[PDB]
Structures are given as structure tokens and as C-alpha cells.
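Structure first, commentary second.
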Amino acid sequence: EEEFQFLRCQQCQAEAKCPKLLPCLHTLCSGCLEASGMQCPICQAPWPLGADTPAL
Ligand SMILES: [Zn+2]
Ligand SMILES: [Zn+2]
């Protein structure tokens, strides 16, 4: 467990208020979905999948 129970945008590298699991198995923040219109920034590199869940 960690001192904090929150997520972190893998594309913004900051606190995610309302992050979501993109259709490409990626983790983005709320603002990213609205701003990036559900884009695919994490698709920039073949990152290791298998871990993608919402915030507590
Ligand atoms: Zn973001
Ligand atoms: Zn992608």
C-alpha cells in the first residue's frame, strides 16, 4: 500500500481528478479525455500493459 490512495495520469504525470481507462488499455486523466478528446498519448511508446484501473 501507499501513503496516498490516488491515481496518476501516465500522460500528464500529475494528479488525476477523474481518470479513465482508454479503449487502448491506457490510463489518462479527466481533463485529458475532454481536452485530448479521449486521445491516445500513452500510445507514443509500447508500454507494458496489464495494469489499468480507475481511482478509489
Ligand atoms: Zn492527463
Ligand atoms: Zn493507444
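Heads up, chain A uses Swiss-Prot numbers, so what you see runs 49-104.
Looking at the header, which is where the method is noted, we find solution NMR.
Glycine is no exception: its Cβ is also placed from the backbone N, Cα and C atoms.
Going by Swiss-Prot, these are the annotated features:
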- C57, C60, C77, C80: Zn(2+) 1 binding site (BINDING)
- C72, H74, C88, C91: Zn(2+) 2 binding site (BINDING)
- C57 to S: Strongly reduced sumoylation; when associated with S-60 (MUTAGEN)
- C60 to S: Strongly reduced sumoylation; when associated with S-57 (MUTAGEN)
- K65 to R: Loss of one sumoylation. No effect on nuclear body formation. Loss of 2 sumoylations; when associated with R-490 with or without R-133 or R-150. No effect on nuclear body formation; when associated with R-490. No sumoylation nor nuclear body formation; when associated with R-160 and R-490 (MUTAGEN)
- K68 to R: No effect on sumoylation levels (MUTAGEN)
- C88 to S: No nuclear microspeckle location, no sumoylation and loss of intrinsic transcriptional repressor activity of PML-RARA oncoprotein; when associated with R-89 (MUTAGEN)
- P89 to R: No nuclear microspeckle location, no sumoylation and loss of intrinsic transcriptional repressor activity of PML-RARA oncoprotein; when associated with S-88 (MUTAGEN)
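Recorded features from Swiss-Prot, shown on the structure.
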| residue | record | Cβ within 10 Å |
| --- | --- | --- |
| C57 | mutagenesis position | 20 |
| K65 | mutagenesis position | 12 |
| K68 | mutagenesis position | 18 |
| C72 | Zn(2+) 2 binding site | 13 |
| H74 | Zn(2+) 2 binding site | 21 |
| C77 | Zn(2+) 1 binding site | 24 |
| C80 | Zn(2+) 1 binding site | 24 |
| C88 | mutagenesis position | 13 |
| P89 | mutagenesis position | 15 |
| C91 | Zn(2+) 2 binding site | 13 |
- Of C57, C60, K65, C77, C80, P89, which recorded positions come close to ligand 2, meaning Cβ under 6 Å from one of its atoms? none
- Query: List, in sequence order, the same-chain residues at least six positions removed whose CB sits under 8 Å from that of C60 (mutagenesis position)?
  - Reply: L76, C77, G79, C80
- Item | Additional residues surrounding Zn(2+) 1, by Cβ distance to the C57, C60, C77, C80 centre under 8 Å | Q58, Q59, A62, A64, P67, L76, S78, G79
- Could you name the residues, excluding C72, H74, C88, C91, of the same chain that surround the Zn(2+) 2 site, i.e. Cβ within 8 Å of the Cβ centre of those residues, in sequence order? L70, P71, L73, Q87, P89, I90
- Can you name the mutagenesis positions among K65, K68, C88, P89 whose CA is within 10 A of the CA of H74 (Zn(2+) 2 binding site)? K68, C88, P89
- Message: If you measure from the CA of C72 (Zn(2+) 2 binding site) out to 10 Å, which mutagenesis positions from the list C57, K65, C88 are inside that radius?
- Response: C88
- If you check the recorded positions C57, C60, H74, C80 one by one, which have a CB less than 6 Å away from any atom of ligand 1? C57, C60, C80
- Query: Hey, does DSSP put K68 (mutagenesis position) in a helix, a strand, or just coil?
  - Reply: strand
- Task: With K68 (mutagenesis position) as the reference Cα, tell me which of the recorded positions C57, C88, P89, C91 is the closest one.
- Result: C57
